[PDB]
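Enquirer: Structure incoming, see below.
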Amino acid sequence: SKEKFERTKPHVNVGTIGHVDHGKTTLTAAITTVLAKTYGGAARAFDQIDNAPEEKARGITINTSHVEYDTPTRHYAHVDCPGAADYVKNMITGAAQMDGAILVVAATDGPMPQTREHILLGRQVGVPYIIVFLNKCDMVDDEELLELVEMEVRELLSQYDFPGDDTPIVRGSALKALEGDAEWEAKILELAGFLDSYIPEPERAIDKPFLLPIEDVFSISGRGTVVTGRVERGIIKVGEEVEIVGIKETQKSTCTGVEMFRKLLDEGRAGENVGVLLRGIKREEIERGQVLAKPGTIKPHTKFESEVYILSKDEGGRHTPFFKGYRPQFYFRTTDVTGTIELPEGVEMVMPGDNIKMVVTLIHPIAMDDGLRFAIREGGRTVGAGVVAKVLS
RNA sequence: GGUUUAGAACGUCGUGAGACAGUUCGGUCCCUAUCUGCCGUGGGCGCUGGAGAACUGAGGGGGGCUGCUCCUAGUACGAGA
Ligand SMILES: Nc1nc2c(ncn2[C@@H]2O[C@H](COP(=O)(O)OP(=O)(O)NP(=O)(O)O)[C@@H](O)[C@H]2O)c(=O)[nH]1
Ligand SMILES: [Mg+2]
Ligand SMILES: [Mg+2]
Ligand SMILES: [Mg+2]
Ligand SMILES: [Mg+2]
Ligand SMILES: [Mg+2]
Ligand SMILES: [Mg+2]
Ligand SMILES: [Mg+2]
Ligand SMILES: [Mg+2]
Ligand SMILES: [Mg+2]
Ligand SMILES: [Mg+2]
Ligand SMILES: [Mg+2]
Ligand SMILES: [Mg+2]
Ligand SMILES: [Mg+2]
Ligand SMILES: [Mg+2]
Ligand SMILES: [Mg+2]
Ligand SMILES: [Mg+2]
Ligand SMILES: [Mg+2]
Ligand SMILES: [Mg+2]
Ligand SMILES: [Mg+2]
Ligand SMILES: [Mg+2]
Ligand SMILES: [Mg+2]
Ligand SMILES: [Mg+2]
Ligand SMILES: [Mg+2]
Ligand SMILES: [Mg+2]
Ligand SMILES: [Mg+2]
Ligand SMILES: [Mg+2]
Ligand SMILES: [Mg+2]
Ligand SMILES: [Mg+2]
Ligand SMILES: [Mg+2]
Ligand SMILES: [Mg+2]
Ligand SMILES: [Mg+2]
Ligand SMILES: [Mg+2]
Ligand SMILES: [Mg+2]
Ligand SMILES: [Mg+2]
Ligand SMILES: [Mg+2]
Ligand SMILES: [Mg+2]
Ligand SMILES: [Mg+2]
Ligand SMILES: [Mg+2]
Ligand SMILES: [Mg+2]
Ligand SMILES: [Mg+2]
Ligand SMILES: [Mg+2]
Ligand SMILES: [Mg+2]
Ligand SMILES: [Mg+2]
Ligand SMILES: [Mg+2]
Ligand SMILES: [Mg+2]
Ligand SMILES: [Mg+2]
């Protein structure tokens, strides 16, 4: 909180996706040390990406950490996702804000169950583009074995409905590029080139009014409570009226400084992860899931009609019918929430793989409008995608 | 220290003397080693002229405990942990 962030080079939200213990977090560390040395940006290190007691004694990552590496064309903002089956909820928040992923499949093990689960969540939420990275390579000194893993990833993406064969697969060791090997430093400099080439300039919504979903809340010692998240639409000027809408009720507030990776900003534009400092709010009373909207634009609702598309076994979801009283988890912008289903008259049962509308009473109210996209999940897996039809409350 | 002598007390049983793995406080533990055995340490003669050294080895004894840290490798194994 000192150096003013100059608005130069387009902002893009990147992040690593893939199986557990697969080089996902270690890739993030390799990208920093490679790009910092040659181009001449800020250095950083691997330990900073995940410290705490929970990511040392174990080794695994839980929290969605963030990194800021710069290149001549664009200014990237990384989002290192967790990866394990237990941490899918706090991942989806990291994956939703992310524009273009970096998938991580490995040349020894290959595509494994979570890789399929991650990319499934990527489609239904919103992950336009994806890039593969083989994160072992050196351990198996062979030409035929390593190239057979590439084939199965192209199959995976194309099977699940991505380009597949068009996606630029890259090979490279994360640990070798951490030290100073000239051949492996250049091969992850190549990944930065693939990020610029394949992923285009993202399409922002800097016109329609302000909204910002809260991904994580902080309490800065001196300044006050801060909320982080990608600005979904509009802009944020310093000293502007902001209404916090969602769970519990609704509270009035004002912004007192927006930032971008511990650097000051004047205008927090759309499509970029920013830490908004709110005035006169406690750490406990503001929770995760709520949205920073402009006063009057959005209203919290506990009941709504919605055109729900239930999934079948082939697409990946339920395989049995259900009646009124069923309670799955509804993932809106960031958080999830439970809700009772009330079906329309003249519909006895809801079969899997079917398009119908339904009234859904939620236990917590969440800020929503007509034409909001959500993805229903239950039992550690997906259920059905859909859209909001009408407001009731 | 306990049990198992003589003192004294409690509860209990006995008319009483007293009695009770019922309890309670106090209450002398001797021996210079002949033989066997054992640990040491010598004298005697033998081993075939005597003497001084240096070995050989039959045979006998000694010793044999094991942690955790890292490296292999977060490798195999595992959906993950
Ligand atoms: N030999 C070799 N090992 C690698 C390479 N890249 C990563 N690894 C190792 O693979 C392990 C995975 O660690 P990490 O990347 O933190 O796990 P992750 O991919 O973020 N998944 P999660 O966070 O869910 O546990 C580490 O031991 C790391 O050193 C590589 O190119 N070669
Ligand atoms: Mg493994
Ligand atoms: Mg990780
Ligand atoms: Mg592990
Ligand atoms: Mg394995
Ligand atoms: Mg396997
Ligand atoms: Mg204040
Ligand atoms: Mg006695
Ligand atoms: Mg007595
Ligand atoms: Mg007597
Ligand atoms: Mg009598
Ligand atoms: Mg007696
Ligand atoms: Mg007795
Ligand atoms: Mg008694
Ligand atoms: Mg007693
Ligand atoms: Mg006594
Ligand atoms: Mg006495
Ligand atoms: Mg006594
Ligand atoms: Mg006595
Ligand atoms: Mg005495
Ligand atoms: Mg004696
Ligand atoms: Mg004597
Ligand atoms: Mg005597
Ligand atoms: Mg004797
Ligand atoms: Mg003897
Ligand atoms: Mg002897
Ligand atoms: Mg002797
Ligand atoms: Mg002798
Ligand atoms: Mg002799
Ligand atoms: Mg003689
Ligand atoms: Mg003789
Ligand atoms: Mg003689
Ligand atoms: Mg002799
Ligand atoms: Mg003879
Ligand atoms: Mg002879
Ligand atoms: Mg002789
Ligand atoms: Mg002679
Ligand atoms: Mg002689
Ligand atoms: Mg002689
Ligand atoms: Mg000798
Ligand atoms: Mg000798
Ligand atoms: Mg003998
Ligand atoms: Mg011998
Ligand atoms: Mg021996
Ligand atoms: Mg022995
Ligand atoms: Mg040992
Ligand atoms: Mg290890």
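Using Swiss-Prot numbers, chain A covers 2-394, in order.
Heads up, the Cβ atoms here are built off N, Cα and C, so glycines get one too.
Quick paste from Swiss-Prot:
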type	residues	note
BINDING	A:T26	Mg(2+) binding site
MUTAGEN	A:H20 to A	No change in binding GDP and 3-fold reduction in binding EF-Ts
MUTAGEN	A:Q115 to A	Weaker binding for GDP and for EF-Ts
MUTAGEN	A:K137 to R, Q, E or I	Reduces affinity for GDP
MUTAGEN	A:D139 to N	Reduces affinity for GDP; increases affinity for XDP
MUTAGEN	A:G223 to D	Inhibits codon-induced conformational changes leading to GTPase activation on the ribosome
MUTAGEN	A:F262 to A	Still associates with EF-Ts, very little Qbeta viral RNA polymerase complex forms
MUTAGEN	A:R289 to A	50% loss of Qbeta viral RNA polymerase activity
MUTAGEN	A:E349 to A	No change in binding GDP but higher binding constant for EF-Ts
MUTAGEN	A:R378 to A	60% loss of Qbeta viral RNA polymerase elongation activity
MUTAGEN	A:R382 to A	25% loss of Qbeta viral RNA polymerase elongation activity
MUTAGEN	A:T383 to V	No longer phosphorylated by phage protein doc
Enquirer: Work through the mutagenesis positions one by one (A:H20, A:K137, A:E349) and name whichever has its CA nearest to the CA of A:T383 (mutagenesis position).
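Expert: Of the mutagenesis positions A:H20, A:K137, A:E349, A:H20 has its Cα closest to that of A:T383 (mutagenesis position).
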Enquirer: Cβ atoms within 10 Å, counted per site: which of A:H20, A:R289, A:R378, A:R382 has the most, among these mutagenesis positions?
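Expert: Answer by Cβ density within 10 Å: A:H20.
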Enquirer: What mutagenesis positions among A:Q115, A:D139, A:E349, A:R378, A:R382 are found with a C-alpha within 10 angstroms of that of A:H20 (mutagenesis position)?
Expert: A:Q115
Enquirer: Between the mutagenesis positions A:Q115, A:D139, A:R289, which lies closest to A:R382 (mutagenesis position), Cα to Cα?
Expert: A:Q115
Enquirer: Work out the three-state DSSP category of A:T383 (mutagenesis position).
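Expert: Once the DSSP labels are grouped into three classes, A:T383 (mutagenesis position) ends up as strand.
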Enquirer: Under a three-state reduction of DSSP output, how is A:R289 (mutagenesis position) classified: helix, strand, or coil?
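Expert: Its secondary structure by DSSP: coil.
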Enquirer: Using C-alpha positions only, work out which of the recorded positions A:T26, A:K137, A:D139, A:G223, A:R378 is nearest to A:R289 (mutagenesis position).
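Expert: Comparing Cα positions, the candidate nearest A:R289 (mutagenesis position) turns out to be A:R378.
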Enquirer: Hey, which of the mutagenesis positions A:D139, A:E349 is the loneliest by Cβ count within 10 Å?
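Expert: Taking A:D139, A:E349 as the mutagenesis positions, the minimal 10 Å Cβ count falls on A:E349.
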Enquirer: Tell me which of the mutagenesis positions A:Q115, A:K137, A:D139, A:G223 ends up closest to the residue listed as 'Mg(2+) binding site' in space, Cα to Cα.
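Expert: Sorting the mutagenesis positions by distance from the residue listed as 'Mg(2+) binding site', the top entry is A:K137.
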Enquirer: In whole Å, note down how far the CA of A:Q115 (mutagenesis position) lies from the CA of A:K137 (mutagenesis position).
Expert: 18
Enquirer: So how many other Cβ atoms are close to A:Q115 (mutagenesis position), meaning within 10 Å of its Cβ?
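Expert: Total other Cβ atoms inside 10 Å, all chains included: 17.
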Enquirer: Using all protein chains shown, find which of the mutagenesis positions A:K137, A:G223 scores highest when you count other CB atoms within 10 A of its CB.
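Expert: Comparing the mutagenesis positions A:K137, A:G223, the most crowded Cβ belongs to A:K137.
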Enquirer: Calculate the distance in Å between the alpha carbons (Cα) of A:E349 (mutagenesis position) and A:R378 (mutagenesis position), and round it to a whole number.
Expert: 22
